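**Student:** First the structure, which I've put down as structure tokens, then a few questions once you've had a look.
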Amino acid sequence: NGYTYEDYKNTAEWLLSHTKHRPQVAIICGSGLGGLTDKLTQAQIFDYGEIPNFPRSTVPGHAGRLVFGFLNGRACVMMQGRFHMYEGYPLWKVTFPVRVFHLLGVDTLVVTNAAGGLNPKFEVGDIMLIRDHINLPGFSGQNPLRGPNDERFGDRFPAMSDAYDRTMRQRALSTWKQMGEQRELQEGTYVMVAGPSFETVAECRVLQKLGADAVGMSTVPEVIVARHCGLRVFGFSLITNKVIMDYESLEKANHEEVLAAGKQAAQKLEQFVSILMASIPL
Amino acid sequence: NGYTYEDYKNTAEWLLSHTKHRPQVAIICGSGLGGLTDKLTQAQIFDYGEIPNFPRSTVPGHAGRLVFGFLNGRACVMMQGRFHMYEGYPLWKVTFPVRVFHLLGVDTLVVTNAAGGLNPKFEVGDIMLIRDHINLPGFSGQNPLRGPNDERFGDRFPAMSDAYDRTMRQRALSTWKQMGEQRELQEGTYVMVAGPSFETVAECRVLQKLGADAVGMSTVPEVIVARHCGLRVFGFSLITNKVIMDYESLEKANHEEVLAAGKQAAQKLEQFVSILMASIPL
Amino acid sequence: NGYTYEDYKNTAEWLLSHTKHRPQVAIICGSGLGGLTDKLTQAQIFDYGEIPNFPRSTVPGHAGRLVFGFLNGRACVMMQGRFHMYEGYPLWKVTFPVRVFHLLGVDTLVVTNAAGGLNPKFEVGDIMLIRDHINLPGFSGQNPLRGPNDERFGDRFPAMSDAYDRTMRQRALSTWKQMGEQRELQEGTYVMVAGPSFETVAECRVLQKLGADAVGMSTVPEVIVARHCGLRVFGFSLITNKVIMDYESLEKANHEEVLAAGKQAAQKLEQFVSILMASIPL
Ligand SMILES: COc1ccc(/C=C/P(=O)(O)O)c(Sc2c[nH]c3c(=O)[nH]cnc23)c1
Ligand SMILES: COc1ccc(/C=C/P(=O)(O)O)c(Sc2c[nH]c3c(=O)[nH]cnc23)c1
Ligand SMILES: COc1ccc(/C=C/P(=O)(O)O)c(Sc2c[nH]c3c(=O)[nH]cnc23)c1
Ligand SMILES: [Cl-]
Ligand SMILES: [Cl-]
Ligand SMILES: [Cl-]
Ligand SMILES: [Cl-]
Ligand SMILES: [Cl-]
Ligand SMILES: [Cl-]
Ligand SMILES: [Cl-]
Ligand SMILES: [Cl-]
Ligand SMILES: [Cl-]
């Protein structure tokens, strides 16, 4: 980890210096929450590059931007653009933003993400509340707390059995009925895999047998350092596809079908998140 | 990854400069395909050292050599000597050769390897067609596509559900009957483990329960970058041993028994591969 | 690995130079064997810092010390203070001490450790003999033999199916009856996880389903290089806690409950280890 506490403080302070927005809720926007920044009243945009010590993607395609504003009368900081293991970032860079959020005094993290369905009852376009995760990289050493622990963030050995807030999740089932959606809001376990290649069938069978309902390539490191900092955490996945679980199928997973499911669910997801701000305790 | 596209191009071009052999098929020779170079008509040998940007083993024992020639009227490039995680090589070095093969315009990769039997119906000397793999290192971040993606090789998020060509595998069952072998050609799932230590019993039970038929320490990274480049992929394992699956046995696995099974199956394996060239589409 | 054989030799020799103690048995003291050094007759203490090439913890809290002496008429070298992946140490540093022990001509390693119960028949304060391990990090590349092999320590591909000595374990069940403990000495499989965060429920269910009886964050790398060097290996775990395996519980694991179970079992553990020296073959 090439970041000191002084580095985190510098970034927090610089942002406090450069905006009057004091946010309570951080949202990391995954697949098809691109345009959720269009619903922030009183939006102030930073490009990651301007923000100090802030990782910037080398890849030309994505210019990640941090946006401060109000959503449904909640002070929010949104991340449009995320860092993934598969891109080559170490986890002390992937999760750098969360430690800054805390130093802004944000108390709640919303995390969204795409995922393949491993639970057969799941369908494309479905939304799965993250109740638990399986951190497969963490088992092997790839945990974002690996290294010296700073008491000023949290304990050396934080628990995670409770990472995903029970209350937020109930209050999210309620909001669904109010949305009057045709399809029931799902609840399940998200397994993180590093990727970037899609799963084999033997691999998909391993993940289903380990007890995973969805597989994606993000979120878990962010949840772990959020819980390490004492943040309340709520997250869901967009079920972008059904993980091919048999050799008889003649169908390959693909990024296009993930972009598609993401453009298709944008409106629904943007709505659900903004109504949800109301159920976020102040 | 300390290799640019210009580096790969340089190696490809240098080889094109230094041989008139334009190969269609690359074969990576695992356990007991040492002498398969003796069956190349019109053989031109390179030591890895001569070949630019080509990883060279530090270990005194193995002087890896790349050999261009014809096998059963197929233009082949053979790798005699392979790079393994356990040796300390990063995967961008293990799989460096495959990216060069593609730049030579090779369209088909044959991958052979030793493996311990986890499926009880398997016996030493058996041959298992790789139908699927379980990439246990890949889950944790150790995937050879981790880092920036180059469009000139393939897509950022390639699928693998179809990695092992269906046609090649049928056409391989047919060739077996023509060989008139006493023992039926096997088909199964290969789990890669980094090693170099052999599995415990609890470990062997984990791998059987995950759905693996054989365990070895290679191949999978090569298959992933081959499929990333659009290469057709066919592979099998020599079942060198039966993974000790109970505490009551007084038998340890050992490298000697792997070298043995390899010397013992050489002839059979050398035959099977050369007949197989005929079934390789031009 | 930034250690040569000359480095290991230098450390061994320096210790031989600086003590008349020629030890047969190395003990790595885990949770609640702090005070086991108080039972060494004729104790000679080294701070790790004094000992050359010896890793030293950056963290202010723990000043690791190596102590030579006699326990129950056995020449022992004890490690008070251990190195863990979660602290950031690479495994060539975690296991550095074991290679030195061998060069002192120690023939037997005792390894102790805390662990969460995954087997429901287990209770806090219980003692589980390690019969086998599941090395989850090793699968992904994080094995301490990864790199060039030195013949002077052992074989490139050591077996582990037999890592935990059968005889020592019988002779340990016998000593239990002589101790006349109210609770039966347990026997099981220890899964290593890198941590430092505690397991989720989905995670705890994965580890139980893989066949693990206890989960801890140490030992396995030490056992692997000990067995690579030809050392006889015996180990047990203190069951510090029962891994939360359901969402209905309102209980988080915590370090305090691990320190507690450790202070509470110290006397019992200190006794068991010193009686055990008698059953150690000379
Ligand atoms: C491979 O293409 C991608 C690219 C990006 C993401 C997620 C980015 P995020 O929204 O978390 O910020 C995913 S997630 C994903 C959907 N379907 C699958 C699948 O079948 N397997 C494993 N993972 C996924 C997949
Ligand atoms: C440990 O000794 C070796 C050395 C080299 C190889 C493979 C080299 P390749 O032919 O892929 O290029 C193997 S593979 C192997 C056979 N039996 C087992 C086993 O029981 N467990 C896990 N793996 C193996 C094992
Ligand atoms: C998280 O806090 C710690 C700190 C140190 C250790 C071990 C050090 P050692 O004695 O091996 O030298 C453990 S081990 C441990 C007990 N309960 C659990 C649990 O529930 N999960 C996973 N692991 C543990 C846990
Ligand atoms: Cl930079
Ligand atoms: Cl990295
Ligand atoms: Cl890293
Ligand atoms: Cl070099
Ligand atoms: Cl490496
Ligand atoms: Cl590496
Ligand atoms: Cl130092
Ligand atoms: Cl490291
Ligand atoms: Cl490391």
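Using the numbering of Swiss-Prot, the residues shown for chain A are 3-284, in order.
Placement of Cβ uses the backbone N, Cα and C atoms for every residue, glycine included.
Below are the features I grabbed from Swiss-Prot:
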- A:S33, A:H64, A:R84, A:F85, A:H86, A:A116, A:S220: phosphate binding site (BINDING)
- A:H64 to W: Reduces catalytic activity towards inosine (MUTAGEN)
- A:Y88, A:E201, A:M219, A:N243, A:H257: purine D-ribonucleoside binding site (BINDING)
- A:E201 to A or Q: Severe loss of catalytic activity (MUTAGEN)
- A:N243 to D: Reduces catalytic activity towards inosine, hypoxanthine, guanosine and guanine. Increases catalytic activity towards adenosine and adenine (MUTAGEN)
- A:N243 to A: Reduces catalytic activity (MUTAGEN)
- A:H257 to W: Reduces catalytic activity towards inosine (MUTAGEN)
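Each of the listed features needs to be described in terms of its position in the shown structure.
**Tutor:** Secondary structure from DSSP puts A:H86 (phosphate binding site) in coil. Here A:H86 (phosphate binding site) comes close to A:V96, A:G197, A:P198, A:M219, A:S220: these same-chain residues lie at least six apart in sequence, with C-beta atoms under 8 angstroms from its C-beta.
Long-range C-beta contacts of A:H64 (mutagenesis position), restricted to its own chain and to partners at least six residues apart, with a cutoff below 8 Å, comprise A:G83.
The Cβ of A:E201 (mutagenesis position) lies under 8 Å from the Cβ of A:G118, A:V195, A:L209, A:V217, A:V245, A:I246, A:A255, each on the same chain and at least six residues away in sequence.
If you take the C-beta of A:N243 (mutagenesis position) and look for same-chain residues 6 or more apart in sequence within under 8 angstroms, you find A:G118, A:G119, A:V126, A:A255, A:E259, A:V260, A:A263.
In this structure, A:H257 (mutagenesis position) belongs to neither helix nor strand by DSSP; it is coil.
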**Student:** My list of binding-site residues is A:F85, A:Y88, A:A116, A:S220; which of them have a Cβ under 8 Å from any chain B Cβ, in sequence order?
**Tutor:** A:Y88
**Student:** Pop the Cα-Cα gap between A:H257 (mutagenesis position) and A:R84 (phosphate binding site) into the table, whole Å please.
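**Tutor:** Computed Cα spacing between A:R84 (phosphate binding site) and A:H257 (mutagenesis position) is 16 Å.
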**Student:** Which chain neighbours of the phosphate site, leaving out A:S33, A:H64, A:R84, A:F85, A:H86, A:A116, A:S220, have a Cβ atom within 8 Å of the mean position of the site's Cβ atoms?
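**Tutor:** Leaving out the recorded residues gives A:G32, A:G83, A:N115, A:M219.
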**Student:** Cβ distance under 8 Å to A:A116 (phosphate binding site), same chain, sequence separation 6 or more: which residues?
**Tutor:** A:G32, A:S33, A:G34, A:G218, A:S239, A:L240, A:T242, A:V260, A:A263, A:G264
**Student:** Enumerate same-chain residues with a sequence separation of six or more from A:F85 (phosphate binding site) and a Cβ-Cβ distance below 8 A; give 'none' if the list is empty.
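**Tutor:** Expected: A:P57, A:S59, A:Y91, A:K95, A:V96, A:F98.
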**Student:** If you count other Cβ atoms within 10 Å of each one's Cβ, which of the recorded positions A:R84, A:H257 has the most?
**Tutor:** A:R84
**Student:** Between A:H257 (mutagenesis position) and A:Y88 (purine D-ribonucleoside binding site), what is the CA-CA distance rounded to a whole number of Å?
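**Tutor:** Each residue's Cα considered, A:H257 (mutagenesis position) and A:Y88 (purine D-ribonucleoside binding site) end up 14 Å apart.
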